[PDB]
Amino acid sequence: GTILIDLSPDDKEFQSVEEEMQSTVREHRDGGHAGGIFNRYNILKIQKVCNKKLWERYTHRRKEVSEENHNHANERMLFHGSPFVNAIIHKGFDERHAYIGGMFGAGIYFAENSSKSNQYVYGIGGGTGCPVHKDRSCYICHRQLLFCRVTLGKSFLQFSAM
Amino acid sequence: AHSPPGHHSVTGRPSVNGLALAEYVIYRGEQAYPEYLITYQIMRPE
Ligand SMILES: CC(C)(CO)[C@H]1Cc2[nH]c(=O)c3ccccc3c2CO1
Ligand SMILES: [Zn+2]
């Protein structure tokens, strides 16, 4: 039930999403090992993901969480990179997209830094890099990230040594 | 897993790298919606 709608580069919405992407690139302590060496992206396409069933699934849970958290959904826009992106836009997020070895628990992970999510596009640790060149810093092959609406509700603050 | 009791998510906040932004964890798939699909290349620094 998923439809993908292209946004025009002349659209403020396209421009806003690109700016979020570009403005949240940072340097990583692995020197680029997982996600590659770069300071910015070339944005090729931005599509709106439209699935009525998946949306109602989301808003139903958002309402539960909001009411449990005293009328505060604590909703954010956050990045998610994954080898499973194409399953996600059609079937939605679920347990299959959990990170069992995650240092903040076995759940589904999202990032404010676009470049952090870029580290997972080809899998944990960047896997073996792009399929075609086996290059985690490939400048040729096209990558995809999701920019997601996320309900945090009452969120437990965990400081990390990173 | 499940979130901490009385909590709907975890906020993971780097405390050493001051330029690193937060990461977040949810334990129900229904608490996220994949609103935008972005296709891109990383660019080699000049
Ligand atoms: C492919 C899987 C689901 C692991 O099997 C991966 C996706 C993922 N994506 C992010 O954007 C991210 C951002 C910050 C921290 C962790 C992550 C993770 C960790 O889980
Ligand atoms: Zn490649």
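The residues of chain A that appear here are 952-1113 by Swiss-Prot count, in order.
Per the header: X-ray crystallography, 1.8 Å.
Backbone N, Cα and C atoms are what each Cβ position is placed from, and that goes for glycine too.
As given in Swiss-Prot:
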type	residues	note
BINDING	A:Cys1081, A:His1084, A:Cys1089, A:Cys1092	Zn(2+) binding site
MUTAGEN	A:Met1054 to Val	Loss of activity
Please report the DSSP secondary structure of A:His1084 (Zn(2+) binding site), reduced to three states. coil
Looking only at A:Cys1089, A:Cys1092, which of these binding-site residues has the biggest number of Cβ atoms within 10 Å around its Cβ? A:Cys1089
Among the recorded positions A:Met1054, A:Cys1081, whose Cβ has the fewest other Cβ atoms within 10 Å? A:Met1054
Neighbourhood of ligand 2 - recorded positions from A:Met1054, A:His1084, A:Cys1092 with Cβ under 6 Å: A:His1084, A:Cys1092
Quick one: which residues besides A:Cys1081, A:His1084, A:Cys1089, A:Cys1092 have a Cβ within 8 Å of the Zn(2+) site's Cβ centroid, in sequence order? A:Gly1080, A:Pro1082, A:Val1083, A:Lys1085, A:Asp1086, A:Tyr1090, A:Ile1091
Any idea what the Cα distance is from A:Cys1081 (Zn(2+) binding site) over to A:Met1054 (mutagenesis position), rounded to a whole Å? 25
